[PDB]
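Before anything else, here's the structure in question.
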Amino acid sequence: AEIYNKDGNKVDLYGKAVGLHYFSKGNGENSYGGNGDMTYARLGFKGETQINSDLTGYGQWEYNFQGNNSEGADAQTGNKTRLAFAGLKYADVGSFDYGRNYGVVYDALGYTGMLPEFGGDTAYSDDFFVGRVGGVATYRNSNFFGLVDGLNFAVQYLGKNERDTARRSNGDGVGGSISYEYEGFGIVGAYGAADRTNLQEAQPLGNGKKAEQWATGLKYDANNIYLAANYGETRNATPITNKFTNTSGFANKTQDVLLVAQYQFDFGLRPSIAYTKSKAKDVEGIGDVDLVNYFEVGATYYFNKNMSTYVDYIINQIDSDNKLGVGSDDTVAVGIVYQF
Amino acid sequence: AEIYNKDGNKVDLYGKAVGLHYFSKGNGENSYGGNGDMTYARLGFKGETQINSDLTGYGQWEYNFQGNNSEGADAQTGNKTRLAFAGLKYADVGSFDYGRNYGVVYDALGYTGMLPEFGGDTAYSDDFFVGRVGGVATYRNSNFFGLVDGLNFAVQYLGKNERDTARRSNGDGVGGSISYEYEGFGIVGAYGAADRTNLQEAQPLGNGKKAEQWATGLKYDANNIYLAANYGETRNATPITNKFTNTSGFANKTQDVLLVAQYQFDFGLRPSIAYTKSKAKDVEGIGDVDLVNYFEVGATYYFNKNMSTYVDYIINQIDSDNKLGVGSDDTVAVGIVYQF
Amino acid sequence: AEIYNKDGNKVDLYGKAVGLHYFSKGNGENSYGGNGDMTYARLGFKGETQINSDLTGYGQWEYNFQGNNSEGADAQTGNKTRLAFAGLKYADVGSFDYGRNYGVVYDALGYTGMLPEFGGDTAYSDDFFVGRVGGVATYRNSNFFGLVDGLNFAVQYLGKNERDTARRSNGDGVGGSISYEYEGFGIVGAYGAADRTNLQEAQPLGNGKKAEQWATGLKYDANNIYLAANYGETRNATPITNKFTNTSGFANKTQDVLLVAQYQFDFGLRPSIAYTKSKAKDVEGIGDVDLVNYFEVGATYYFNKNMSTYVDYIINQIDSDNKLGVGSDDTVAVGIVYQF
């Protein structure tokens, strides 16, 4: 909600309270999304100030407050800053920003990250260029310096992040993306490669000294219709865990497919149909293993722009004999969102 | 403070900074409220959007930021989300919301939770239906579908919450409350019962497979006068700790009484007089033991609606030979509140 | 940003997103400021309500959200409440507030805490009266009851804070400051002494039962020019660590000097030149050792009041044979700030 706007500076304070609950059988240990209360809230700000006609400064922060913890010792479980960055946009020269933000390969995966509650399985956090990461400097150009309507690109520099955990770490790397949008149609190509840290290399699963990730996407976005598809692959970048051995590391190789089809009725109802499948290849020990594999059917109903509710239903196709221990049960999420 | 209100959506961003200090003798280990700096702040939002004349969507989040921690490792001590839920209210049909919110038995205990700094001792957090809990779906009806002015009820479904701690856990249960308000007078009755988790049962104190809590309340609220009284009981629901043995669990049984008398002078001064006593029965090993027992005398002075200061004084009636180790010293809280 | 102002109550919600990165060689273990992503954000509120013509109530809270943590287990690293207090100001009688706030000796050190990214090295947190501490009650008087323009003083009472750590702890103490400002010129004198806790005394380094800190400051602030200087000393108050022995405690004695010279060009550029040196005397075992010692050259460029960027460069004068293990390498900070 734009709570402030004076002297060329406008501040949008935004947030939401999401009552949420997952239904899966058993202790949801073997299901797709788990089970039980998953309530949470978000609070963030996006500011933008016009330094002059061609120059704009801007910043953004967003935090995640779990609403399913007790007020006891576990009270902070799941809380975190999702985004934190500042930047400048100059005329048709492009924008530049630095901070915790989205990796460039997500310029592609974004296409199918449209499910009511699930989806976007391959867009992991602190996992190089596919989701939100810290220490990324991003340059973006729109309409090719204003010379080509619809042609955009981006290059991104990822600074080394040596964390206590191999999962949340990364070495230096570069990434880029090129996309093109013509009247409802959009196509993207994105790619990044980075150094792996000592600790990532000291891991049991996955083998290499460089991580890679690319994804391409195609979409048709117009006339109440949204159809999108993604295909990408990765080398030693996707994190996996053998639940049996309690071993961990990264998939040597994966091939990822994501399809989404949705329609927005005029009265508020937006049905969703989706398909996801990410399979790992050459896992040291297992061979080829599915990591994610399911059909999604769900629907969101918008009361207006501040209120909505939805049911997301995962029809898990993973099978009980999955070598890594990946869960095979179904999950149903029901939620009620208020937002501003 | 209502910082936003356009297109039927109004956002109230609220909060407070409370400079607070407790005075108790010794290391306040044996006193009622402890001793020393207890400064803290609150930040929350309450939004409400009119989807149409009969339908309203709404959400709320509130957080607690301790102001008495260092900026060192202990910096997060005491921080937590207090409330987080979204919901809908439809015409005279009632409201429904889901998230971290107040258990229904507090519809009763609320009556006497009016002290300047203390009071409301029996309304514990993450303790089934008496205080704030996670994963509660609540239906509330006002004026009996609009057919009976002043007659309200509520039913609430509590979802299992298996936490790492027996204190912060709960099984599934249902609760309800009926209250009636006629011209300054109000009466309430509230009740809930729930399953106890394995871990709650594995505890040294308390014995059963079901937790119960009911409370009734009576109040006279008009003419600058506020007089209220509560009486309730519980089975295996109230958490207790033997300080000697360092044993823990729940009271098999308790009987709780709370009385409050206050007056609001026209110039800002609101004196308070209260009495509280909660006694546990059949504690495995001790027999009957008082858990809370005191007189309260205090006063709040309102400079206006954003500024106030108060002194709350607990005249502890617990005695030094209390079998559980419950403290017997007095405590005096002084505080200065700014809020919006 | 003043997001609210009605009925004599105005709320200023403020914050910033700072994309930040440090450049130091090696693993920045031996450099002055470290190395890598240091992105972060701030969110705070300052409220003020006019109770009547002579009386004002007010409160403030400010929090620090690190933007360089993953969304994993380390997500909360560095987060904390910086300030949290409420208070009243009455006519020319003075103001009083209580909560987590700035120690009075900082009324002096503030003079030179003006560097783009570094500086203010002696103004440690939870370190008695020099930086932000919890449980301080502060009385401030301006213009000597309105009888002497430019003459101000303050007295401050610090309540004992027994934390789990000797570094973040303190006993009771009192502090005061007197300053005088005449047309661009300002002079200050500040002083405080406090009890040290058992745990502080149980430490390997430093010896005494009372901590002291005083600093004097001189400044010339006018005509786009800012020149300031500080000199202060401390007894058993400054925290130090022998990196070799991994020993810790407080410096028996230190002598601190800080000089700053800056100029604000009309077009937005504010160059900075500074010098800092804090040396410990009588360290048990080492003798005299420098703790901080460097030249700073840097510059901030203001796009407007909401957007700026800067480069701060530390020319470390500490030498590689520093007895405590204090780092000797240089550090360069580059940052881009959006704020409101």
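Sequence positions for chain A are given in Swiss-Prot numbering; the residues included correspond to 23-362, in order.
Method reported for this entry: X-ray crystallography, 3.5 Å.
Positions of Cβ are set from backbone N, Cα and C atoms, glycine also.
A:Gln88 to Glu appears in Swiss-Prot as a natural variant; the accompanying note says: In strain: B/r; AA sequence. Looking at Swiss-Prot, the entry for natural variant A:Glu139 to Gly says: In strain: B/r; AA sequence. The note that Swiss-Prot attaches to the natural variant A:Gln284 to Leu is: In strain: B/r; AA sequence.
In the displayed structure, how are the listed features positioned relative to their neighbours?
Neighbour density for A:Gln88 (variant position): within 10 A of its CB lie 22 other CB atoms from the protein chains shown.
Taking all protein chains in view, 23 other C-beta atoms sit within 10 angstroms of the C-beta of A:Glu139 (variant position). Secondary structure at A:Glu139 (variant position), as computed by DSSP, is coil.
DSSP classifies A:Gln284 (variant position) as strand under the three-state reduction.
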For A:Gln88 (variant position) and A:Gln284 (variant position), determine the Cα separation and express it in whole Å.
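For A:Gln88 (variant position) versus A:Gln284 (variant position), the Cα atoms are 29 Å apart.
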